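Chemist: Pasting in a structure now, in C-alpha cells, and then I'll have a few things to ask.
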Amino acid sequence: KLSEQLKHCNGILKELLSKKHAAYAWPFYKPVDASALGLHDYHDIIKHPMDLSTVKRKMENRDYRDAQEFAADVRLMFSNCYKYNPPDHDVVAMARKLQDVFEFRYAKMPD
Ligand SMILES: COc1cc2c(cc1OC)CC(=O)N(C)C=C2
C-alpha cells in the first residue's frame, strides 16, 4: 500500500536498521537522550530532533506522502549530528558512513 518509491524508502530504512550497519548506525536508532548523555545544550542547538525510530513510526503511520519527505527526515537526522558535534568526533564519522549507505541506495530510486 506504500507507493513504489515509498517501498524503496522502506527497504533503505530496513537496511539502515539491519545488523550489517549496526557498528555505525546505533547512535541513530532512538531519539538523542540529551539529559542521559550530559548534552544539556542539545535542544538549544537542535530545534528539530530526528532519529530512525521516528522515521520508522512515520513510515508505518503513512505520515510520508512521498520519497522526498522521507529523505528530508533522514538528512535532518544527519544534519543535526553535523551541527551539534565537532567534525572530528567518532559520532560524526559514524553519521558520514551511514549517510554514504543512505545516499548511494536512495540514488537507486525506481522511476
Ligand atoms: C557517546 O557519543 C555520542 C553519542 C550521541 C551523541 C553525541 C555523542 O558524543 C558527543 C549525540 C548525537 O549526535 N547522536 C546522533 C546520538 C548519540
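In chain A, numbers come from Swiss-Prot; the residues present are 345-455, in order.
So this one's X-ray crystallography, 1.6 Å, going by the header.
Positions of Cβ are set from backbone N, Cα and C atoms, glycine also.
Swiss-Prot lists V376 to A among its mutagenesis entries, and the accompanying note reads: Abolished binding to histone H4 acetylated at 'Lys-12' (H4K12ac). What Swiss-Prot notes for the published mutagenesis of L381 to A is this: Reduced binding to histone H4 acetylated at 'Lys-12' (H4K12ac). According to Swiss-Prot, the mutagenesis experiment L383 to A carries this note: Reduced binding to histone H4 acetylated at 'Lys-12' (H4K12ac). The mutagenesis experiment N429 to A is recorded by Swiss-Prot, whose note states: Abolished binding to histone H4 acetylated at 'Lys-12' (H4K12ac).
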Chemist: Can you give me the Cα-Cα distance between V376 (mutagenesis position) and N429 (mutagenesis position) in Å, rounded to a whole number?
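Modeler: With the alpha carbons as reference points, the distance is 12 Å.
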Chemist: Neighbour count first, Cβ atoms within 10 Å, every protein chain included; then name which of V376, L381, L383 tops the list of mutagenesis positions.
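Modeler: That would be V376, with the most Cβ atoms nearby.
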Chemist: Distance check, please: Cα of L381 (mutagenesis position) against Cα of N429 (mutagenesis position), rounded to an integer number of angstrom.
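Modeler: Roughly 13 Å, rounded to the nearest whole number.
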Chemist: Could you check what DSSP calls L381 (mutagenesis position) once collapsed to helix, strand or coil?
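Modeler: For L381 (mutagenesis position) - judged by DSSP and reduced to three states - the answer is helix.
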Chemist: If one measures from the C-alpha of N429 (mutagenesis position) to the C-alpha of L383 (mutagenesis position), what distance in angstrom results, rounded to a whole number?
Modeler: 10
